[PDB]
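Chemist: Below are the C-alpha cells for one structure; questions will follow.
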Amino acid sequence: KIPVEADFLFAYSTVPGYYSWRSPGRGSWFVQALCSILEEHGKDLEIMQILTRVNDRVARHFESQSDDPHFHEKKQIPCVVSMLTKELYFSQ
Amino acid sequence: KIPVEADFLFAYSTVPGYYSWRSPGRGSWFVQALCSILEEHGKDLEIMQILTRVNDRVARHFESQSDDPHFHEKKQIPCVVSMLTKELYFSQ
Amino acid sequence: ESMX
Amino acid sequence: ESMX
Amino acid sequence: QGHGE
Amino acid sequence: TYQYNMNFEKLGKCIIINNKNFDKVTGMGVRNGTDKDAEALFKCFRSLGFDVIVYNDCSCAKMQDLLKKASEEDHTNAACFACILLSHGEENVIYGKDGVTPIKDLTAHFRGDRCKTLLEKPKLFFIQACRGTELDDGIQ
Amino acid sequence: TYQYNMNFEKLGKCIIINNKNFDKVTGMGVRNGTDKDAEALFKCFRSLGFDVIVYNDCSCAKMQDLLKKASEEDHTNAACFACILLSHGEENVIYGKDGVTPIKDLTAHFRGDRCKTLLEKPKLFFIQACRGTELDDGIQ
C-alpha cells in the first residue's frame, strides 16, 4: 500500500499567516520569480532545486513600495511543502 | 534586507491532521527511517534529497499492526516544509 | 504593490 | 504500534 | 556538490 | 531508482485558475496584474510540455467541480498533474469570486484512494494568495 | 553561489528534546521506544558534526527557555542550527510533560531579526509528534 496523502507538493507564494505581494504592472513576485527560474532551468533542475532558487529570488530581489509607511519596504519568503517520494525532473 | 522567516526548514514525521506512528520496541517510523538514510548518505546528499528518501522509506516500508481493527494496517507519509534559499550539504 |  |  | 539527473 | 518515472505519452494536465474579479460582498478588490501572471504561467507550463487550461473568475462551486472532474478523468498516460491557483486567500483558504473555500477540500480530490490514475505520480499545486495579514519587515 | 557556506569552525548546535513520561493531568501515556530514537538520533547527528545535547521530560517552560537561550548564544562560528523534538502533539502544538505549547513559539526565537548570528544560515527542526487524529488507510 501507498499512503493516500503521498506524492503531493505545494508551492505557496508565502508562509502561513502572511500577506503575499503583487505588482499591478508586473504581476505577483512569486509568479515572476517562478517563471524566470523555469524559463532558465525548468528542463534541467530537480523540482526542489527550482523552488529553492525561487525562494532565494523572491527573498532577495523584492521589497514593497507604498506611500503608506505601514506597508513600505516589506519582504516576502515563499513556502514549499513536500510529500514527494522521489526526485522530480520535467524531461528525459 | 532578508525576510525574517527565511532559511527555516521543518521536517515533520506526518502531514497536518494525521497521527504519527511509533513502535515501542523499534522506535518511531520517522526516526528509524531518518537515521538509516543519514547513516548512509548524510554526507553525500543534499538535505531535500535525504528527506525525500525518508518520505519514500516511511511510505513504503511501514504499516501499522494492532488488535483493534480501527488501527490495523494504517500508513504514514512525512511532511517537509522548506523556506531555505540555498542547497544544504553537511560537508566540506 | 497590493496584497493577495 | 502506538500513536504520538 | 553534484546533483546529476 | 530515485526519480519519478517520466516515460509516458504525455507530461500531464496543467489547470490554471485565474481569479481577478470578486463580488462586492466579499470585500475583496480587483487583482490587477493577475492576467500577466496567468499569461506568463501558461506559456511557461506549455513550454515544459503540459496541456494547459486557463479558467477565469471562478465561483467556489466552479473551482470545486472543476477539480473534482479533472480528478475523475483518466491520467494513465500522464506522468504527473499540475494546478495553479491565483486569487485572494486567508490561512488554509482560497477565495472564489463569491466566497471562501478550504484549500484542503480542493486538493483532496486527488488523494491516492480517490484518483487511482495519478497514484504514485507527483501532484503539484502552486498557490499565489495571501495566508493571513502579517507583514515581514525584514532585517539587515 | 547555490549552496549554503559550510566553511565555519563548527557545524552547529543540536538540541534534542526527548519527552517520554507525562503528568497524569495531561492524560498522555508513556512513549516507549523514544529512548531508542533519541540514542539513534544522537549518534547520527553527532556523526554529521553537530554538538548535540539531549534533554529529557521537559516541561513547557523548560522547552521555551531551552530554545530561547540557544537563540541568544553566539553562532558566529557555526554553519547552522538543528533542533529535534520527540513527544506527543496535536495540530500546531507539542506536548511538554505538563501540557501543550505552540510550535511557532519555540521556533520564532530564531527569526532573522531575533538571532543575528544565524541570519542567512539554515535553521532545522525535526518533529516526531501527532498532528491530529486522522488515519491513513493507504491504497492498492
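All chain A residue numbers match Swiss-Prot; in order, they span 212-303.
Even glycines carry a Cβ here, placed using N, Cα and C.
Among the mutagenesis results in Swiss-Prot, A:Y223 to A, F, W, D or E has the note: Does not significantly affect thiol protease catalytic efficiency. The residue drawn here is the original one. Experimental mutagenesis at this site is recorded by Swiss-Prot as A:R233 to A, annotated: Abolished ADP-riboxanation by C.violaceum CopC. For the mutagenesis result A:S239 to E, the note given in Swiss-Prot is Mimics phosphorylation; leading to inactivate thiol protease activity. Looking at Swiss-Prot, you'll find the mutagenesis A:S239 to A noted as follows: Abolished phosphorylation by PAK2; when associated with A-30 and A-173. For the published mutagenesis A:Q276 to D, Swiss-Prot gives the following note: In esCasp-7 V4 mutant; promotes specificity toward alternate peptides with VEID, YVAD, WEHD, LETD or LEHD sequence; when associated with 230-V--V-234. In Swiss-Prot, a mutagenesis experiment is listed as A:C290 to T or N, annotated with the note Does not significantly affect thiol protease catalytic activity. Quoted from Swiss-Prot, the note attached to the mutagenesis of A:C290 to S states: Decreased phosphorylation by PAK2.
Buried or exposed, and what's around them? Tell me for each listed feature.
Modeler: Non-local neighbourhood of A:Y223 (mutagenesis position): A:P289, A:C290, A:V291, A:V292, each in the same chain, at least six residues away, with C-beta under 8 Å from its C-beta.
In the three-state DSSP classification, A:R233 (mutagenesis position) falls within a strand.
Cβ neighbours within 10 Å of A:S239 (mutagenesis position), excluding its own Cβ and spanning all shown chains: 28.
A:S239 (mutagenesis position) falls within a strand when secondary structure is assigned with DSSP.
Using a 10 Å Cβ-Cβ cutoff, A:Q276 (mutagenesis position) registers 12 neighbours.
Cβ neighbour count for A:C290 (mutagenesis position) (all protein chains, 10 Å cutoff from its Cβ): 23. In the three-state DSSP classification, A:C290 (mutagenesis position) falls within a strand.
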Chemist: Measuring Cα to Cα, how far is A:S239 (mutagenesis position) from A:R233 (mutagenesis position) in Å?
Modeler: 4
Chemist: Compile a sequence-ordered list of residues in the same chain as A:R233 (mutagenesis position), six or more apart from it, whose Cβ lies below 8 A from its Cβ; state 'none' when nothing qualifies.
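Modeler: Result: A:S239, A:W240.
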Chemist: Per DSSP, A:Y223 (mutagenesis position) is which: helix, strand or coil?
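Modeler: Where A:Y223 (mutagenesis position) sits, the three-state DSSP reduction gives strand.
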Chemist: Could you say whether, by DSSP, A:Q276 (mutagenesis position) belongs to a helix, a strand or a coil region?
Modeler: coil
Chemist: Filter the mutagenesis positions A:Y223, A:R233, A:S239, A:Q276, A:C290 down to the ones with a Cβ under 8 Å from chain B's Cβ atoms, keeping sequence order.
Modeler: A:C290
